[PDB]
Amino acid sequence: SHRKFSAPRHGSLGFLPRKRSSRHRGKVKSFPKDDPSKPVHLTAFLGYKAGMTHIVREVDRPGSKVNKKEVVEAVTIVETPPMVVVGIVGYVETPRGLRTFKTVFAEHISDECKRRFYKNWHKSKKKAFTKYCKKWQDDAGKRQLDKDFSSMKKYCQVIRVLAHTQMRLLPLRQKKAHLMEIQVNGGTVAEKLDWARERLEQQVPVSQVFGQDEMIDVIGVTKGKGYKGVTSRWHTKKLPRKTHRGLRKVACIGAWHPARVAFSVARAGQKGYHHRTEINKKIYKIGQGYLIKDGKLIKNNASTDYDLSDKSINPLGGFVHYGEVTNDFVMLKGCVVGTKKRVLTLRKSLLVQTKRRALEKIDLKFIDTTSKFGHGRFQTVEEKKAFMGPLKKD
Amino acid sequence: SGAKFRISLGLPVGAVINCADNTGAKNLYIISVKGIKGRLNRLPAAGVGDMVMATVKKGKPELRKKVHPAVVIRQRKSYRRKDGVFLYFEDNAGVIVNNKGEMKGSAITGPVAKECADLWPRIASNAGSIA
Amino acid sequence: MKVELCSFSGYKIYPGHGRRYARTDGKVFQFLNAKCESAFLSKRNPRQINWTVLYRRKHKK
Amino acid sequence: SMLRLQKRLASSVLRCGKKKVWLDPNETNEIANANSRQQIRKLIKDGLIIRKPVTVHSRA
Amino acid sequence: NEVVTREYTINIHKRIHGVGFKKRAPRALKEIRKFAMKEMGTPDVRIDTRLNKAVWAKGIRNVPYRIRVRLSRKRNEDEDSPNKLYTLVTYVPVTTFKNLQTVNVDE
Amino acid sequence: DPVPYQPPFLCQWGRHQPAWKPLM
RNA sequence: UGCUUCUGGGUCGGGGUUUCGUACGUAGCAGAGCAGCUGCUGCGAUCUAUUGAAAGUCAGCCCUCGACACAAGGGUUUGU
RNA sequence: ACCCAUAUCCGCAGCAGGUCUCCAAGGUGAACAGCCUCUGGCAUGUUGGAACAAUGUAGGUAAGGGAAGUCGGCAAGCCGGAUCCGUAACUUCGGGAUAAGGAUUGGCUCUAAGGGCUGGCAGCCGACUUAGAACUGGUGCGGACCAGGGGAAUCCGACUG
Ligand SMILES: [Mg+2]
Ligand SMILES: [Mg+2]
Ligand SMILES: [Mg+2]
Ligand SMILES: [Mg+2]
Ligand SMILES: [Mg+2]
Ligand SMILES: [Mg+2]
Ligand SMILES: [Mg+2]
Ligand SMILES: [Mg+2]
Ligand SMILES: [Mg+2]
Ligand SMILES: [Mg+2]
Ligand SMILES: [Mg+2]
Ligand SMILES: [Mg+2]
Ligand SMILES: [Mg+2]
Ligand SMILES: [Mg+2]
Ligand SMILES: [Mg+2]
Ligand SMILES: [Mg+2]
């Protein structure tokens, strides 16, 4: 007979091959569609989930009950040291798909990018791109390089650029850079290719790609949670206390007569470590790195117009399980996917962003740099030293 | 114009909140909450400023044994205001209030949370202190 | 964002932290953490507890 | 090698438990060829096996 | 250059972390033996009985957080073996583990 | 060795057993 | 993910952070009182000072470049 | 002779079952209770190592609400010792009754009361209790262990067995 009381279904079947991600770094499944009216630009960037904090800001949306009021907003900080462009690739439009036509690398590729081409960099003799670079210091190889760019002027429809993260700058253990194709969306393909050929072996910072109060797409792999049951992985009802063989189960799988269990029935298995794309993440603030000028460095990242204190966004005792963010960063409203130290693809938004909330401008009043390794209660070190007074170790 | 934000609502159906006005009631037994579509196996729950269907479980005998509409005013479950403060009270409380919002009683003992008092102006006019 | 003080400690609460508490008699209290909340609701005296600001004003530290 | 005959006989000659029999660990090959109660009385007199004292249970 | 004796302090507290109550003093012994295998490449590690008493001084649950250990590589006596050398692991009574570097004690 | 005597059946089916009971 | 550009991780130590709440010892004409000697001396929970002290803090916290050794290895396969 | 029982007996076995007695320390406590220890005994119950996934099994803990869960408060939890009050309907006048409901409880320093032997007094001796007071602690004290949830009715059987 039928189910007595109707109910919605546990889980979504749109995400259903709930397996471990085959990739560690989030793939851009779709780049934004270009128009040649725009100038040439990048459409993606590759950063690292540093941590979380609060923000305090005035809200200007008319009609709300929180108009001209100060909210707090959870934000993520994504440490984004500038990427280095070491290759271009063009894609021809085919009736079977979009085939990669020809890849052209740079002359000087750093050891950071060279780590990626090796499953064991200790044991190896480090021979990658050593015959490729003989194309860049003769006449005949340069003629073939020019003919490759000219052969891409005619036939390529999509031009993507190869960029890697400058991994030396981060607090991470690893020295191996993440490569990534970023679709250059802009004017005509010849102008696009001249522009990317200009940027070869060059730094591309994040203010080049993004801006403040921009809605981005954040692509990455979910924090992994293991082999989990159907009460954790699918959030079904726990069975009553009196059940014999266990209660964190799905009691009825299916009926008798479709004599298979369906794919739509929820079973136990791998929860987390899934690839996701979560959209409409507002860039509250693009931050700046530490930099030295006039001898003494200037580090005041969390300094705002209403704070005017020389603190950086690094909380007390640093970020927990991450380290110190000494580079330029993007600060994103709300939470993003992944664990800490997780490489975190940023994508410009696919959608024509036209709302009241999505076009709101941002002026922050307070970036919270209290300690997150416990209940911190002091914003900076000298505040703590002035409140507590002198200690025994002084 | 400005509407109510959702806050943590920790008074399901079955709660006896006390009655913070001078109708003569002492308890208010919540029998349902006004405005809930529902879902399979959930108690309808109510937070501050929720119109609720109550029952005077002790008090005056003219008030008992019938269903009263009511408004929840204090809750002991902590709820986050939009400026980022978690507020909670010393007890759960409510007042008997008709379907259009008028208070059946005259004065309100204890503070009224402003999540209620912005949304119900007659309760705010009878409110001694707010939040 | 008026930074307020803990009703138990005397520490300076910042706009994200803490938990604000209101009794039925009036008298809204702010706390920095559930250490101080639990110390308040147990009816302990801040002047007898060493790490609070009131103790440290009483004992001239 | 095997000193359970000597520990049993040392327990019965000392008039205590074998909880309290202390066979010397360095002189294992001199206790190992005792194999009787007369030889074990000599090992007691030589001091190779000792009645251990009572574990303290203070009344203080 | 082979026979070396030298002082170490082992933070036992971060090698014993997470293991259950009935397996803290045995695991503390296993990580002292792994420590002696790591700092000196001798698989034959023989740990002294006074250090056994020192680790088991409280119980099987509560094991001391740091311990001071003298780690001595030695030439092997007869019963000639695959291992040419053995490491003896000795116990050093220390009042406080404050500003204690790995001291290379001299013979 | 003592050859084990054939398995000692001590019933459970039948009317006493409340597990697997049919219609009736 | 890491495994010699005098570099690299590791260990230990030192800082930062943080958790609990003020260690032992000493001192006290502080201590309900009591005992003994002709004010002094013993017993005494507790209190005050030293002392936001003591202790823990990556084992999956944050920076050291202070000590100390180690690290240019071992094995099996793979050809247009 | 020996075993006399989580291995010498009976349970198809070195089987968590069964099987008649004797001896019986210290603390805490009303206690031959539970918990810790000495004498005596033992090696963790037919194996070890490494990790700490789901589902278990056995313990716990949970904000806010409080039986809305379920056939059904099943299970868990509340209460729990002692002392001082206080104790209802009904009754076969025995009970109900630890009814129900309250207060107290630690440590330390004292005070009072409660006796023997010798020659209304004097000396010399020894026991545990009980009551009261001060001071003191972050209101914590039957601090672990031990240890009644209660009330109003209806049916059936008087009861113990
Ligand atoms: Mg239907
Ligand atoms: Mg069952
Ligand atoms: Mg934190
Ligand atoms: Mg239901
Ligand atoms: Mg006999
Ligand atoms: Mg057995
Ligand atoms: Mg036991
Ligand atoms: Mg066992
Ligand atoms: Mg065993
Ligand atoms: Mg609860
Ligand atoms: Mg509660
Ligand atoms: Mg029901
Ligand atoms: Mg029950
Ligand atoms: Mg009764
Ligand atoms: Mg009748
Ligand atoms: Mg009967």
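By Swiss-Prot numbering, chain F shows 237-260, in order.
This entry, so its header tells us, was determined using electron microscopy, 3.9 Å.
Keep in mind that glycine also has a Cβ here, set from the backbone N, Cα and C atoms.
For F:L246 to A, Swiss-Prot lists a mutagenesis experiment annotated as follows: Reduces translational pausing, membrane targeting and cytoplasmic splicing of its own mRNA. DSSP gives F:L246 (mutagenesis position) a coil state; it is part of no helix or strand.
Swiss-Prot lists F:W256 to A among its mutagenesis entries, and the accompanying note reads: Reduces translational pausing, membrane targeting and cytoplasmic splicing of its own mRNA. If you take the C-beta of F:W256 (mutagenesis position) and look for same-chain residues 6 or more apart in sequence within under 8 angstroms, you find F:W249.
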Key: F:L246 (mutagenesis position): tally of other CB atoms within 10 A of its CB   = 5
